[PDB]
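Asker: One structure follows; several queries about it will come next.
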Amino acid sequence: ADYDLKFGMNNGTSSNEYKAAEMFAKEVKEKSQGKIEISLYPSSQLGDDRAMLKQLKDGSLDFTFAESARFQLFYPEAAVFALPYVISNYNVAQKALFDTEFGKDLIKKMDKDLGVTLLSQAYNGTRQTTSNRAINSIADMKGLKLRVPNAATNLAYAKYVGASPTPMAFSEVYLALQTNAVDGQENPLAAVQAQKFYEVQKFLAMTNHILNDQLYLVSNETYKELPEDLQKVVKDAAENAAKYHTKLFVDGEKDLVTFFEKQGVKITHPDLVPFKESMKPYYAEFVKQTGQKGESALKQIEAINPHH
Ligand SMILES: O=C(CO)N[C@H]1[C@H]([C@H](O)[C@H](O)CO)O[C@](O)(C(=O)O)C[C@@H]1O
C-alpha cells in the first residue's frame, strides 16, 4: 500500500484489544480507499508497551496502545490514574484525561515530549485478582506471591495489601501461574479470559482495585506524513474503534463471571473496606514523592462526579 503501517500490541489475538485493532485496521483500509494498510503485531513480538512507546517516539512503529497511567514513567503525578481505588469508574477516567487541566496538559506533553498523538480513549476493564487459593478477605493476601506488571502502581497495590509481588512481563504470566512459581496475578476479567489464566487459577476475587483505560496512539512521525484527509480517516476510525472496544469490555464484565464459573473457577467477594483502608498510607507516599503536582492531580480527579 502507499502507507504500509504497523500496529504493535502486548495483548494476544484472542483479546478485545485485538478485535478493536482489527476493526480500526479494516475501517482505515476501506475509508482510505486502500491507500493505508495497517498490519497487526500482537503478543509482544515487538516488545512490551514501554518498548513499543519508544518505537512510536522514534517513528519505527506507527500505532500502539497505552494506558493513561503508564505515563507515570515520565510524569510521576500521572500515577494518579492507577492509585488503587482513586479513579471510581470509566466515567471518571474519561473526564480525568480530557476534562481536567492535569489531563489536557498530559496529552500536550505526550505530543511534545514523547512523539505520540492521542487519537482516542477506550475502557480496558477493571482489574481483579486471581489466585491458586481463595481470597475471602484481605488476610488471604498476606504473603500471597502476586505477579504484577513492571509498573509502580501495581507493585504498590501488592505491597500495601500485604502480598509479596513478583514483577514480570505479560507474556511470562501464564507459565508462572501454571508452574506455581507465583500464586496469583491481577488483570481485568477480559484478560483472564484472553490469556486463559482460568486454566491455571482456580480462584477469582473481586478486588476492583485499578481501573484501566486504553489509548489509541499514533507516532507523530507517521501522523504528520498523512495528508489531512487521511489524518481524519485515521482519527475517525480510532474514535469508532474506541467505542466498540469499550462496549466489548462493558459487556464482558456482565457475561464473564458465568463463563469462569462454567470453567470451574470459584469467585469470591472479599470485603473491600480494608483493601481501601490499606491504600491510605500509599496515597500519602504518592503526595510526598510527587509534591504539589500530585496533590493537584488528586484534587482534580477527586472532584469529578462518577455519575453520568
Ligand atoms: O501493554 C499494554 C498497553 O496498554 N497494557 C498491558 C498492561 C500495562 O502494561 C500495565 O497495566 C501497566 O500500565 O499490563 C497488563 O495488564 C499486564 O501485564 O498484566 C497487560 C496489558 O496488555
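Just so you know, the numbers here start at 1 and follow the chain as drawn.
Just so you know, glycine gets a Cβ as well, placed from its N, Cα and C.
Under the heading N-acetyl-beta-neuraminate binding site, Swiss-Prot lists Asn10, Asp49, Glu67, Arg127, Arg147, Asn187, citing experimental evidence as support. Under the heading of mutagenesis, Swiss-Prot lists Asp49 to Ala (Swiss-Prot position 72) and annotates it as follows: Complete loss of incorporation of N-acetyl-beta-neuraminate into the LOS. According to Swiss-Prot, the mutagenesis experiment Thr64 to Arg (Swiss-Prot position 87) carries the following note: Complete loss of incorporation of N-acetyl-beta-neuraminate into the LOS. One entry in Swiss-Prot concerns the mutagenesis experiment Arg127 to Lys (Swiss-Prot position 150). Its note says: Reduced incorporation of N-acetyl-beta-neuraminate into the LOS. One mutagenesis experiment named in Swiss-Prot is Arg127 to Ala (Swiss-Prot position 150), and its note says Complete loss of incorporation of N-acetyl-beta-neuraminate into the LOS. The annotation that Swiss-Prot gives for the mutagenesis experiment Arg147 to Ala or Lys (Swiss-Prot position 170) reads: Complete loss of incorporation of N-acetyl-beta-neuraminate into the LOS. Large defect in N-acetyl-beta-neuraminate uptake and binding.
Would you situate these features in the structure and describe their surroundings?
Answerer: Taking the Cβ of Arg127 (mutagenesis position) as reference, residues of its chain lying under 8 Å away and at least six apart in sequence are, in sequence order, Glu186, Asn187, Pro188, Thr207, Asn208, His209, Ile210, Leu211, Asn212.
Listed in sequence order, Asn10, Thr64, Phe65, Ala66, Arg70 are the same-chain residues six or more apart from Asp49 (mutagenesis position) with CB atoms under 8 A from its CB.
When secondary structure is read from DSSP and collapsed to three states, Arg127 (mutagenesis position) falls in the strand class.
Residues within less than 8 Å, Cβ to Cβ, of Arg147 (mutagenesis position) and separated from it by at least 6 positions along the same chain comprise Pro165, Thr166, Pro167, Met168, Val173, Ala176, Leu177, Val182, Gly184, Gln185, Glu186.
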Asker: If you run the three-state DSSP split on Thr64 (mutagenesis position), which class comes out?
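Answerer: In the DSSP reduction, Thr64 (mutagenesis position) maps to strand.
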Asker: Measure from each Cβ of the mutagenesis positions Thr64, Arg127, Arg147 to the atoms of ligand 1 and list the residues where some distance is under 6 Å.
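Answerer: So the answer is none.
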Asker: In three-state terms from DSSP, label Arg147 (mutagenesis position) for me.
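Answerer: Its secondary structure by DSSP: strand.
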